[PDB]
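Structure record follows, encoded as structure tokens.
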Amino acid sequence: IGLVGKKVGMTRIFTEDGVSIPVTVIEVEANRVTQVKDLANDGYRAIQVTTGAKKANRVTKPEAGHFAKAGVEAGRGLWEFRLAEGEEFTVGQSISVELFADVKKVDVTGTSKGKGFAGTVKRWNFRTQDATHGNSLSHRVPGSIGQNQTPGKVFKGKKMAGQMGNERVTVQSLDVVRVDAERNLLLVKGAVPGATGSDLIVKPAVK
Amino acid sequence: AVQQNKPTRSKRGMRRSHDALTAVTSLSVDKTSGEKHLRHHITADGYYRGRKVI
Amino acid sequence: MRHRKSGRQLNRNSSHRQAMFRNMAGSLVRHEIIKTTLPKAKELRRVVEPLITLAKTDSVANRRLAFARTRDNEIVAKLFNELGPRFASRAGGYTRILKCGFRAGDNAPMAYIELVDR
Amino acid sequence: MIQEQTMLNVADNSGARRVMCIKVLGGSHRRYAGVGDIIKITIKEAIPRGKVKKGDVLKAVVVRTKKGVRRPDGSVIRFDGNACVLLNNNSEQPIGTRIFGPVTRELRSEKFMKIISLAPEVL
Amino acid sequence: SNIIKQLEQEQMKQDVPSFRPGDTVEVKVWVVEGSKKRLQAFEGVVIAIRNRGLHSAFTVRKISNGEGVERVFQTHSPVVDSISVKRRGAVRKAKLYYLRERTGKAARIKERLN
RNA sequence: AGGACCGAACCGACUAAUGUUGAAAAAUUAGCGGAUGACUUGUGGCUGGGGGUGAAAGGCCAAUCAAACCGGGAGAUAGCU
RNA sequence: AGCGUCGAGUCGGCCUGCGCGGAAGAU
RNA sequence: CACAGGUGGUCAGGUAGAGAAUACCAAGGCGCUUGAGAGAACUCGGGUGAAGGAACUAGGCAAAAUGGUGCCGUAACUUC
RNA sequence: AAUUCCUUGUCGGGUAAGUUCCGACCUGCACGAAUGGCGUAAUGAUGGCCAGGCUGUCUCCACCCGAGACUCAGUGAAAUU
RNA sequence: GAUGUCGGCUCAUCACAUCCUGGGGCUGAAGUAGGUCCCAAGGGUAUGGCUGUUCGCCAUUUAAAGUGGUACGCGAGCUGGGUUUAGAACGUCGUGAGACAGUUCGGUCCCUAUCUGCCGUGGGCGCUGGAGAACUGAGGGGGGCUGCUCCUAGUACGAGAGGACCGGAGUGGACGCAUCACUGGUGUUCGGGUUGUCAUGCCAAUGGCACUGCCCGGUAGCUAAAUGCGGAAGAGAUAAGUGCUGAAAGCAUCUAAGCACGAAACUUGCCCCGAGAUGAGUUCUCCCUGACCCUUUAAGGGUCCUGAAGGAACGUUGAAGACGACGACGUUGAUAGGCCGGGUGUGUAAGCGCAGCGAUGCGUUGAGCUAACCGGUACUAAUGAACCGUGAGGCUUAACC
Ligand SMILES: [K+]
Ligand SMILES: [K+]
Ligand SMILES: [K+]
Ligand SMILES: [K+]
Ligand SMILES: [K+]
Ligand SMILES: [K+]
Ligand SMILES: [K+]
Ligand SMILES: [K+]
Ligand SMILES: [K+]
Ligand SMILES: [K+]
Ligand SMILES: [K+]
Ligand SMILES: [K+]
Ligand SMILES: [K+]
Ligand SMILES: [K+]
Ligand SMILES: [K+]
Ligand SMILES: [K+]
Ligand SMILES: [K+]
Ligand SMILES: [K+]
Ligand SMILES: [K+]
Ligand SMILES: [K+]
Ligand SMILES: [K+]
Ligand SMILES: [Mg+2]
Ligand SMILES: [Mg+2]
Ligand SMILES: [Mg+2]
Ligand SMILES: [Mg+2]
Ligand SMILES: [Mg+2]
Ligand SMILES: [Mg+2]
Ligand SMILES: [Mg+2]
Ligand SMILES: [Mg+2]
Ligand SMILES: [Mg+2]
Ligand SMILES: [Mg+2]
Ligand SMILES: [Mg+2]
Ligand SMILES: [Mg+2]
Ligand SMILES: [Mg+2]
Ligand SMILES: [Mg+2]
Ligand SMILES: [Mg+2]
Ligand SMILES: [Mg+2]
Ligand SMILES: [Mg+2]
Ligand SMILES: [Mg+2]
Ligand SMILES: [Mg+2]
Ligand SMILES: [Mg+2]
Ligand SMILES: [Mg+2]
Ligand SMILES: [Mg+2]
Ligand SMILES: [Mg+2]
Ligand SMILES: [Mg+2]
Ligand SMILES: [Mg+2]
Ligand SMILES: [Mg+2]
Ligand SMILES: [Mg+2]
Ligand SMILES: [Mg+2]
Ligand SMILES: [Mg+2]
Ligand SMILES: [Mg+2]
Ligand SMILES: [Mg+2]
Ligand SMILES: [Mg+2]
Ligand SMILES: [Mg+2]
Ligand SMILES: [Mg+2]
Ligand SMILES: [Mg+2]
Ligand SMILES: [Mg+2]
Ligand SMILES: [Mg+2]
Ligand SMILES: [Mg+2]
Ligand SMILES: [Mg+2]
Ligand SMILES: [Mg+2]
Ligand SMILES: [Mg+2]
Ligand SMILES: [Mg+2]
Ligand SMILES: [Mg+2]
Ligand SMILES: [Mg+2]
Ligand SMILES: [Mg+2]
Ligand SMILES: [Mg+2]
Ligand SMILES: [Mg+2]
Ligand SMILES: [Mg+2]
Ligand SMILES: [Mg+2]
Ligand SMILES: [Mg+2]
Ligand SMILES: [Mg+2]
Ligand SMILES: [Mg+2]
Ligand SMILES: [Mg+2]
Ligand SMILES: [Mg+2]
Ligand SMILES: [Mg+2]
Ligand SMILES: [Mg+2]
Ligand SMILES: [Mg+2]
Ligand SMILES: [Mg+2]
Ligand SMILES: [Mg+2]
Ligand SMILES: [Mg+2]
Ligand SMILES: [Mg+2]
Ligand SMILES: [Mg+2]
Ligand SMILES: [Mg+2]
Ligand SMILES: [Mg+2]
Ligand SMILES: [Mg+2]
Ligand SMILES: [Mg+2]
Ligand SMILES: [Mg+2]
Ligand SMILES: [Mg+2]
Ligand SMILES: [Mg+2]
Ligand SMILES: [Mg+2]
Ligand SMILES: [Mg+2]
Ligand SMILES: [Mg+2]
Ligand SMILES: [Mg+2]
């Protein structure tokens, strides 16, 4: 499994050898198991977790009953983690950042920052045409988008302008710099997806 | 760039399937005057949430 | 993108916006209620309410800083003599915005902006 | 951050005064040489009676850059000019007998220890 | 926010001495030859300060064997062992980048009498 | 003194971008040339179509030019569509 | 054929029916 | 066309300036007959840019640059 | 060579590298003496070539300020079929 | 009654007759390195000088600088150097007008996208009572490059010279994704310096205008040159190829039966989309338990009563965004603005005092001011409602109770 945390921000750890490690600080508060899924009922093995805290009134009756069945306080969302053969948890069990105490590498999944409607220069690293030398209205424009009568169409997956970012992104194999049960902190080396305050999924590195 | 064929009255109407105007969901009723008004807006007679403002 | 940016451009250059908000801030301190477009009214609070804050502490410095930001000694006088003392115990929120529908000529969303104790 | 056409000053007594980078060596489409990278150079200006002549094509190691060098704590060392030490084309050993101005500790390999040794300062 | 504050606070050197742009500082930095650790002095003019908590930095310019050298130190780095202010300079500006275009007599800074 | 020099008005039109169902059936913007002369400009006059006028480009002769425009021969003729 | 021995087939052409390889191309 | 064009003459303030250039003003005249929001791509017109500096390109096209007054000083060549 | 087809002639210069350029050679396909020959200071929005300065021309683009584009209200075209 | 033509630029896409990387047989293959043939299309596959060039030659790289198809791919995407209008000249031909599969200088590149296509993004209805969530994964897409160094080992091999396989570790190039902690760029919303001028009565102090007047710094954000991460290992089935056992054919034979191995290709493993997957799936939770009339009586049509869960709407908004959408928040409230404290940036405000003939200096004073930042704080605006959505959800058959 992994744990759901929040992106606090970035800072550094100065080591004794005079190395400055860039860290992302991840607030990993207690993940409370809301539902255990099994091969009999659900067809697969997983735990559903919640974390954080939700306003008493903005929890709907359908959502409130789901939390009420577990015997857990409502958190800000629900997330699943697939279980391996070895693992077992119970409904209501808390899992803390201490799960990662002996984990050396993590994959961190977030929602990337939203860039809105991006052109092909920004989105796909297309080269600009001439700034000068007679170029008419075609500086950052895409250029050609196909051939001729053969094939007489544009192929699917053609790189064009459109929505960029605001999507799920994993960054793999980030070194765990520090675990801190006391302050509910996981520090990982380097950048992770998403804005400050965004939800992050952290799992032990698959590679 | 221009059409090679005249589009139909059918296709015209299909495009205009999204042009329909939406009515105001409901009007709000002022506390004091009892004048109906646009919600979060001041009434025609200068009341808002039961207070003479203008 | 405009991530974390503040300020409306209002289809103006920066010199125009500054001049307009100076004129409009004056107008509001004089009359105490003005009707404007909802985004202009919303922006006017970010100019006006600092001027009233500055007017709470009547010094020669603050009067010149007020005059810099208004260019109207009549407006400066009302800030320091009337509004500053009027709003002394109040911690910001010297103005309120009340929406008042739509302008006939261009369907602009309009609003009143007034001083709260008017 | 040196590329093709970049003019470099010379930090040795080979006889060259100004050299032009004509190739950043060590990979396809490689854009830049920084401190410690070997470049191919042409000599544009030389002293009357050095070991090298104007128009000679040989190698050099970049020893100072304006872009500079980052250190593991996040610090930077920037120089006021770009400078290199001329190397023999085949051997890649320094042609000159002396080194002028400071070098960086990035040159500490097996390779450039003559330069390290001869330099007045290492940063 | 408050979390990063506390993470950062506990790494900040409490004994960073006071200095300003125009001051001649000597920065003693640790230098490693395998295991042999020694202090190398870097003395010159402070031309810029970035005050930014743990992420504080300062830029020291010196002319070094005929060549101008700027080093940007990270203030709370263990690399920087000590900072001694040697002279106090009297400048107006926060950033003295204009000294990059000056040499010798032009680049002299009047001493700050206090 | 000057078909002298630098440079506004004024007269031009070398380059580029824009514009190209234009703001404009030839322009705008930034630069560009001449600027006391073989200069430029107002008003009026004269030269008429195989004719004019031309520091000559077949240029120009009312947004028309290797033979103007209008009317007429005239429903030219069209082994072509 | 394997090899003195062991026990029934064994050898290479001819003609001919049908197959095999020779046989790499661009949405 | 209530059209960024074209159209001869006359008048000529202040400060700075060689000036009828240019900047800011006076007298006087006007804000150009759709507005309101938003602050994507892309296009247009601009500003700034690490390191490099013509490697761009048919071509340094475009841009960047130079830019004033006084004084010092100034080559080949020349019809002086 | 504003002339040379063969031709990027050959040799020299410049460049790391020069079908262009400059200087030569003469093998002038197919120069040549007022449909002028050769030279020439000065002049040129003239053609070619080189250098210094300079730079977003480029490596390789980034950000920002404005006008459109986008949304709302009013008015309301076009080629084509 | 028009299918724009060379070369470049931008963007490609396919073939394999493979340039590199991978696998392998033979060699006149000791090793290293070659030659030749077979398999293999996963990914990768120079910058410059000259020339309109494609090309070519040259310089210097690289693991390599592949060959072709795509209207000699791509001008409703750009260019316009070549070439083929009108000007002009040279050589040449011609008595000449003129002409040249000669040369030379100059010489307008239009289109607001209806349809298909493609990139993004919504609205509708469906999925069989309605609703809020979490999912499964049919299927689809992305990714797949490689140098050098060190160890193994100066070991095998070799007379020496030189010098490995196999295996392992490090560090790069190019490419991609994310991010802004650091280094920087930008920062016409912050601070300051300064020229000309106009004004605020004047001084002092300020503001306007002059490209943000010109500049110097710089916060947040955005961002690359900044710094984190990636390509995989592994698994399955194989290609060329190598075999085991093994007859047909007493022998032999990798093959006919049977069995093993074998590559960046293939199927997975990694990442992302994904139930309109109409084959519309699953799991968890929530909600609605009135009366009555009519008649061609049927999955029928009304009246009154009722109005849930939830949704929407409106408002304050966002590191979300063209608009829709998506997320936060609406007083039982930190959603935004303001305000308070801090930080950051600029660099010692004004006023007054003191020194000086004065410009100006010094003190008060690291002052004043300070955007988008951080921590807080109900002062202002997020309103009581109203609106949409209903009232236990077909038939058959089966199993069971
Ligand atoms: K005639
Ligand atoms: K000839
Ligand atoms: K003659
Ligand atoms: K000339
Ligand atoms: K191709
Ligand atoms: K082989
Ligand atoms: K391949
Ligand atoms: K064609
Ligand atoms: K073309
Ligand atoms: K076409
Ligand atoms: K076009
Ligand atoms: K069609
Ligand atoms: K940054
Ligand atoms: K920044
Ligand atoms: K002023
Ligand atoms: K479904
Ligand atoms: K969207
Ligand atoms: K607030
Ligand atoms: K002071
Ligand atoms: K003061
Ligand atoms: K301060
Ligand atoms: Mg965004
Ligand atoms: Mg490019
Ligand atoms: Mg054009
Ligand atoms: Mg353009
Ligand atoms: Mg087809
Ligand atoms: Mg519509
Ligand atoms: Mg904000
Ligand atoms: Mg507008
Ligand atoms: Mg201005
Ligand atoms: Mg003259
Ligand atoms: Mg003319
Ligand atoms: Mg002009
Ligand atoms: Mg002249
Ligand atoms: Mg002149
Ligand atoms: Mg002619
Ligand atoms: Mg005419
Ligand atoms: Mg005739
Ligand atoms: Mg007749
Ligand atoms: Mg007829
Ligand atoms: Mg056959
Ligand atoms: Mg008008
Ligand atoms: Mg007019
Ligand atoms: Mg005139
Ligand atoms: Mg005047
Ligand atoms: Mg003027
Ligand atoms: Mg814009
Ligand atoms: Mg600029
Ligand atoms: Mg630059
Ligand atoms: Mg700068
Ligand atoms: Mg620079
Ligand atoms: Mg330079
Ligand atoms: Mg040059
Ligand atoms: Mg070039
Ligand atoms: Mg080129
Ligand atoms: Mg130019
Ligand atoms: Mg310029
Ligand atoms: Mg020739
Ligand atoms: Mg050149
Ligand atoms: Mg030659
Ligand atoms: Mg050239
Ligand atoms: Mg010659
Ligand atoms: Mg002749
Ligand atoms: Mg004669
Ligand atoms: Mg003659
Ligand atoms: Mg046709
Ligand atoms: Mg093959
Ligand atoms: Mg492929
Ligand atoms: Mg394939
Ligand atoms: Mg594969
Ligand atoms: Mg080439
Ligand atoms: Mg073609
Ligand atoms: Mg092709
Ligand atoms: Mg075009
Ligand atoms: Mg086309
Ligand atoms: Mg041409
Ligand atoms: Mg002609
Ligand atoms: Mg930051
Ligand atoms: Mg900076
Ligand atoms: Mg700035
Ligand atoms: Mg006055
Ligand atoms: Mg004064
Ligand atoms: Mg004025
Ligand atoms: Mg004015
Ligand atoms: Mg100023
Ligand atoms: Mg594998
Ligand atoms: Mg056998
Ligand atoms: Mg590989
Ligand atoms: Mg504050
Ligand atoms: Mg400070
Ligand atoms: Mg000030
Ligand atoms: Mg002091
Ligand atoms: Mg806040
Ligand atoms: Mg309420």
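Including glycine, each Cβ sits where the backbone N, Cα and C put it.
Copied from Swiss-Prot, the annotated features are:
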MUTAGEN   D:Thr97 to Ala  Reduced RsfS binding
MUTAGEN   D:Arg98 to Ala  Reduced RsfS binding
MUTAGEN   D:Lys114 to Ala  Reduced RsfS binding
MUTAGEN   D:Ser117 to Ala  No change in RsfS binding
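For the mutagenesis positions D:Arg98, D:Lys114, the ranking by surrounding Cβ atoms (within 10 Å, all protein chains) places D:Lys114 first. Counting in whole angstrom, D:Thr97 (mutagenesis position) lies 11 from D:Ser117 (mutagenesis position) by their C-alpha atoms.
The two recorded residues D:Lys114 (mutagenesis position) and D:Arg98 (mutagenesis position) have their Cα atoms spaced 9 Å from each other. Under the three-state DSSP scheme, D:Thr97 (mutagenesis position) falls in the coil class.
Neighbour list (D:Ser117 (mutagenesis position), Cβ cut-off 8 Å, at least 6 residues apart, same chain): empty. Contact annotation for mutagenesis positions (D:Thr97, D:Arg98, D:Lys114, D:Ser117) versus ligand 60: none, no CB falling under 6 Å from a ligand atom. Around the Cβ of D:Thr97 (mutagenesis position), 11 further Cβ atoms fall within 10 Å across all displayed protein chains. Under 6 Å, Cβ to nearest atom of ligand 79: this is the test, and of the mutagenesis positions D:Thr97, D:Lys114, D:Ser117 it is passed by none.
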